[PDB]
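J.: Attaching a single structure in structure tokens format; questions to follow.
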Amino acid sequence: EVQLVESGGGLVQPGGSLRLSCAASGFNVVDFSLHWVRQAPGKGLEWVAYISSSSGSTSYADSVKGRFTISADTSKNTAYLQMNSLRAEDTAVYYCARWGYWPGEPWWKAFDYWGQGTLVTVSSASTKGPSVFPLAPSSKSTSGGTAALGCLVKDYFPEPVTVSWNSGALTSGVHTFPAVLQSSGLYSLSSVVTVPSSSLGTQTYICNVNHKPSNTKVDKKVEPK
Amino acid sequence: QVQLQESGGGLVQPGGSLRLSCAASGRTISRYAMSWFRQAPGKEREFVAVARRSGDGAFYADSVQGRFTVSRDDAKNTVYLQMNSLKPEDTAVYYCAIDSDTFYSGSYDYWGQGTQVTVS
Amino acid sequence: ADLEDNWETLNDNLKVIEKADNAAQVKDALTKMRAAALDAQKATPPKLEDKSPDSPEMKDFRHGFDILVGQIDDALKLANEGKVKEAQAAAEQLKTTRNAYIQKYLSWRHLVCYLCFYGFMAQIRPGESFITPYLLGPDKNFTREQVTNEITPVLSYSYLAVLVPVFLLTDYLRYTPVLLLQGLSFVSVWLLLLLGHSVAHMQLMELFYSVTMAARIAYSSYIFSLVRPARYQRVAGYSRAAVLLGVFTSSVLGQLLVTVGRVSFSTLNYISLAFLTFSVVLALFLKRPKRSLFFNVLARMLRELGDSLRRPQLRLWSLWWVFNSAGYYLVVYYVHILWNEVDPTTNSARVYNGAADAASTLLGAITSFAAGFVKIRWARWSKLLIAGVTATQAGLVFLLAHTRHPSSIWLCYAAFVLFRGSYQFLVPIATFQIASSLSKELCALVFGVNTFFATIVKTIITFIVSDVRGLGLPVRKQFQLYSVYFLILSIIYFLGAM
Amino acid sequence: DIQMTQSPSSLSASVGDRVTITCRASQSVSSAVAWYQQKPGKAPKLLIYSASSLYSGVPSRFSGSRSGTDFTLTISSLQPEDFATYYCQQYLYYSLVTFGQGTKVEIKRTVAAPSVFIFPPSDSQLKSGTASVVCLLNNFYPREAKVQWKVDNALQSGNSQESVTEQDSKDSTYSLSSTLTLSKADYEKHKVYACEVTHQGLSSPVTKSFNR
Ligand SMILES: Cc1ncc(C[n+]2csc(CCOP(=O)(O)OP(=O)(O)O)c2C)c(N)n1
């Protein structure tokens with residue numbers, strides 16, 4: 001089979017330089033042109049740039065014109081997308097896609113074999129430990145049936161962090177929200193479970209976080225006031 | 001300044017049929033949403049159905065799925081409700097509701113009057 | 001939007017790009033070129049429609065559009081680099097490959113131009129306005145009775161006998177052999193006119209001339225069968241302008257040969273025969289279309305016709321069309337006899353029938369240009385306007401009837417010009433008040449039925465009046481009866497008005 | 001450069017329902033459009049190419065049609081695998097790739113009332129310097145619910161922060177967590193702190209309040 005793979009995406013400063021590598025295992029870039037597609041988290045797909053190793057057609061999009069550059073090599077069968085002086089809009093997933101030349105089966109077939117897609121992020125703040133805060137159900141009023149019990153984590157970087165409830169035992173009713181972009185540049189996230197009021201006073205609830213770059217495991221007990 | 005009109009109802013049997021209707025006047029409907037609510041003797045402020053836009057379908061409640069049918073006629077600005085064999089545990093008054101948001105988030109300000117519906 | 005609209009927007013965009021600089025904004029132009037090239041690939045052309053698709057003779061068409069889209073790619077990849085001079089050479093290469101590859105599966109791209117030259121050149125008949133002075137000159141010298149009560153009655157009966165059978169053959173033969181048969185009919189008319197021996201030869205000449213006066217609808221039907229309905233309006237307008245300009249050029253050329261050039265009438269008909277053989281050659285150089293009117297069903301036509309059976313305005317304009325068309329052809333068939341009656345000058349250059357024909361064609365073109373501009377409500381002021389037009393026609397026929405003066409008939413020539421001002425002023429209005437109610441096939445059917453009833457009325461008046469076994473009346477009492485007839489029509493439409 | 005609008009941006013159907021996703025172009029684009037199926041988080045896949053053809057690899061329950069500049073994706077029998085985001089992309093030139101907006105389809109689920117629970121923080125954020133209250137909407141449908149955040153009887157807009165979750169694989173319902181982060185100036189306000197939220201399953205917009 002023929003397929004694509006992307007590498008090089010990580011954390012950069014706003015205005016830094018980053019070189020993405022798109023490799024095509026199987027086919028060569030002299031018979032098919034390569035393309036880059038941006039997808040912001042929450043937004044939709046949008047085009048960035050392309051390159052054709054047959055002639056050389058480095059024509060870019062109007063939002064990224066004169067700010068990015070691309071260079072493809074057929075001996076290594078790869079494409080380097082070098083990006084300098086970035087902005088905050090480029091926090092996105094970049095897909096490297098194959099698309100053929102005119103005519104016939106290469107061109108009329110669209111972007112058929114999308115790659116795995118690399119992920120780039122733009123943030124002024126570096127990696128730091130998440131601040132974890134409880135969210136108590138306030139069982140003094142509006143009780144009798146069930147309620148909710150949560151953890152609000154904030155001021156962390158990067159995006160992937162996981163929240164476990166009672167070391168992953170209680171998995172029924174767990175809602176973990178996506179990392180919404182805080183206006184201070186950092187990330188914020190909420191997790192919550194549904195707790196019946198009869199089991200609230202007996203079962204002691206803990207709340208642990210697992211963050212892979214920053215070596216921290218904050219396990220806080222959650223309880224009403 | 002919008003207003004609603006409705007009709008229908010009657011003492012029906014379990015296994016019969018009924019047609020509720022709601023029309024509106026004051027503002028065009030094809031860029032808004034409409035909804036059907038319920039009020040029982042003893043309870044208050046229940047839900048029946050909702051109709052979003054012109055190119056989409058209706059969305060029902062937890063206990064009326066597969067039993068009711070909600071259409072929408074944008075030419076005469078009339079939303080129907082095909083009651084098909086209502087159980088006698090739903091002897092309640094249905095209300096009509098207009099929306100004041102094009103994103104159908106639930107900006108509800110004006111309702112109807114009511115229609116007496118009782119099964120058996 | 002199958003092949004020809006994409007071809008037209010591609011030609012227009014290429015003409016834009018050819019005269020444009022500053023290539024930063026030709027990217028929209030080049031991608032519109034690309035869209036017009038890619039949309040016209042699955043088009044299935046009509047010269048290829050008779051052949052089966054996915055054939056090796058179809059691969060040259062797809063390879064031509066392949067190299068077309070490839071050179072559009074070569075243009076736009078050089079236009080995205082900020083260059084302005086490579087796009088012009090790429091457009092020149094695009095022009096050369098468009099002339100070479102695609103034009104093999106395109107038959108003729110001057111179809112509007114060839115129809116304009118056919119309307120401007122093949123309608124030139126300089127002996128048309130001098131038929132009656134040729135029949136009543138020193139060559140053969142037919143008498144007035146033999147040209148009044150014996151030749152044009154055979155023309156009326158022959159117009160009936162070629163309107164009733166030959167209309168189906170006109171609709172059936174896809175209109176290129178119909179125009180070829182019309183050209184052969186012109187050849188037969190001028191060969192019987194140049195080799196006349198008796199009166200029955202001229203009767204056979206009018207028998208062949210009835211086909212020529214009856215096949216005028218076949219030209220517009222050929223336009224509708226060739227030009228698409230998304231192009232029929234403008235091309236039909238330029239073609240009608242070309243036909244009117246060709247008739248005017250024919251009458252002006254007849255005046256330049258007869259009056260100015262002092263060319264004899266036999267040499268005039270020699271020139272007419274030469275230009276009509278040229279018209280036969282141009283009819284041989286036509287293109288046969290496919291989508292005919294009534295052969296390329298009945299229940300849908302009857303269902304759409306049942307809503308237009310007893311309409312009052314449609315019946316009013318239809319009966320007016322029948323009555324005033326019968327009156328128009330009975331004036332035209334005898335007005336040349338009147339012109340040779342009042343002023344029987346034996347000199348060839350002193351015959352000004354062609355100048356009256358040119359002025360009548362010009363005033364008819366003006367009144368046809370000043371017919372569709374009437375933005376007046378037709379509720380109340382319709383029947384009174386019809387009564388006024390018929391009263392004007394009665395006044396002009398009465399002026400033509402009692403004129404026995406050599407110096408006044410000049411103005412009476414202009415009165416016949418004004419007769420076109422009393423006829424062509426309402427012919428586009430009578431077309432607009434019928435065509436805007438039914439489909440175009442039913443429109444042609446209703447105008448055919450109206451021409452049929454006008455031919456019935458003309459045949460009845462010909463059978464009663466000019467027949468020597470019935471009334472047996474000369475042309476002066478015929479014109480007096482025509483003046484009384486238009487006066488009675490004025491009285492009828494005035495009592496219908498108020 | 002050009003635009004490519006995609007109208008039914010929020011659809012919903014059950015298992016085995018025919019859906020039609022339309023897409024309108026700006027220019028007179030020829031019959032070369034691309035319909036893509038991207039799972040949430042994963043990579044896109046070519047579903048329909050050239051506006052009519054079926055790709056070798058996608059099942060036979062997918063098709064499309066062209067009407068001028070209006071392209072249409074049609075799904076006859078909606079598999080439960082086929083709940084993803086469908087993207088419309090005209091491909092006319094190499095450098096005119098203009099995607100649509102994405103039509104994230106949903107499961108036809110009965111509209112239930114949102115469980116609306118307000119949560120104040122503990123005494124740790126007042127010793128930290130940044131207060132943050134939240135309002136949770138659990139087990140509701142559809143995604144379109146509007147929180148208003150009535151603080152001191154006023155809709156504090158601009159400082160709110162919403163975050164919807166993906167569709168649950170257990171019961172196909174939604175959760176929202178609106179977060180209001182305020183400074184030390186939240187401390188000296190009045191003794192009422194509420195959030196008002198409205199939803200189609202709610203008759204009246206529910207206002208959840210707390211003190212101190
Ligand atoms: C007795 C007689 N009169 C006239 C003619 C010739 N003729 C018959 S009809 C006609 C004119 C054709 O009608 P018109 O409406 O003027 O056609 P158009 O010029 O508009 O194309 C002529 C010149 C003739 N051959 N014999």
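Each residue's number is its place along the chain shown, starting with 1.
Structure method, as recorded: electron microscopy, 3.7 Å.
Cβ from N, Cα, C; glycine included.
Among the features that Swiss-Prot reports, folate binding site is placed at C:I131, C:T132, C:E206, C:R216, C:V247, C:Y328, C:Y329, C:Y333, C:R420, C:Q424. For C:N141 to Q (Swiss-Prot position 58), Swiss-Prot lists a mutagenesis experiment annotated as follows: Completely abolishes N-glycosylation without affecting subcellular location or folate:anion antiporter activity. One entry in Swiss-Prot concerns the mutagenesis experiment C:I151 to A (Swiss-Prot position 68). Its note says: Reduces methotrexate uptake. According to Swiss-Prot, the experimentally introduced change C:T152 to A or Y (Swiss-Prot position 69) is described as follows: Reduces methotrexate uptake. Per Swiss-Prot, 2',3'-cGAMP binding site is recorded for C:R216, C:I217, C:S220, C:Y232, C:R240, C:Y329, C:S368, C:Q424, C:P428, C:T431, C:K440, C:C443, C:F447, and the stated evidence type is experimental evidence. Looking at Swiss-Prot, the entry for mutagenesis of C:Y232 to A (Swiss-Prot position 149) says: Reduces methotrexate uptake. Reduces IRF3 phosphorylation upon cGAMP stimulation. Quoted from Swiss-Prot, the note on the mutagenesis of C:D357 to A (Swiss-Prot position 310) is: Abolishes methotrexate uptake. Experimental mutagenesis is annotated in Swiss-Prot for C:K458 to A (Swiss-Prot position 411), with the remark: Abolishes methotrexate uptake.
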J.: Spatial neighbours of C:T152 (mutagenesis position) among the binding-site residues C:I131, C:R216, C:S220, C:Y329, C:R420, C:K440, defined as Cα within 10 A: which are they?
T.: none
J.: Of the recorded positions listed here (C:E206, C:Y232, C:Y329, C:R420, C:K458), which is spatially closest to C:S368 (2',3'-cGAMP binding site) when Cα positions are compared?
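T.: Given the candidates C:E206, C:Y232, C:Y329, C:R420, C:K458, the nearest one is C:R420.
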J.: Check the recorded positions C:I131, C:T152, C:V247, C:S368, C:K440 for any whose Cβ is under 6 angstroms from an atom of ligand 1, and report them in sequence order.
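T.: The qualifying recorded positions are C:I131, C:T152, C:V247.
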J.: Once you note that 36 residues are missing between C:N296 and C:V297, how far is one Cα from the other in Å?
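T.: On either side of the break, the Cα atoms lie 11 Å apart.
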J.: Return only the integer: C-alpha distance in Å from C:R240 (2',3'-cGAMP binding site) to C:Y232 (mutagenesis position).
T.: 12
J.: Given the binding-site residues C:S220, C:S368, which one is most crowded in terms of C-beta atoms within 10 angstroms?
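T.: Counting every other Cβ within 10 Å of each candidate, the maximum falls on C:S368.
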J.: Using Cβ atoms only, which of the binding-site residues C:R216, C:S368, C:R420 are under 8 Å from chain D?
T.: none
J.: Going by Cα-Cα distance, pick out whichever of the binding-site residues C:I131, C:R216, C:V247 is nearest to C:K458 (mutagenesis position).
T.: C:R216
J.: Which ones are near C:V247 (folate binding site): of the binding-site residues C:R216, C:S220, C:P428, C:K440, which have a Cα within 10 Å?
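T.: Within 10 Å Cα-Cα: none.
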J.: Inside 10 Å of the Cβ of C:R216 (2',3'-cGAMP binding site), count up the other Cβ atoms and send me the figure.
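T.: Total other Cβ atoms inside 10 Å, all chains included: 11.
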J.: Return the maximum Cα to Cα distance in Å (whole number) over the record's folate-binding residues: C:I131, C:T132, C:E206, C:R216, C:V247, C:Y328, C:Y329, C:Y333, C:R420, C:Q424.
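T.: So the maximum pairwise Cα distance among the folate binders is 25 Å.
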J.: Cα-Cα separation of C:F447 (2',3'-cGAMP binding site) and C:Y329 (folate binding site), in Å?
T.: 16
J.: C-alpha of C:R216 (2',3'-cGAMP binding site) to C-alpha of C:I131 (folate binding site): distance in Å?
T.: 19
J.: Excluding near sequence neighbours, so keeping only residues 6 or more apart in the same chain, what lies with its CB under 8 A of C:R420 (folate binding site)?
T.: C:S360, C:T361, C:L363, C:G364, C:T367
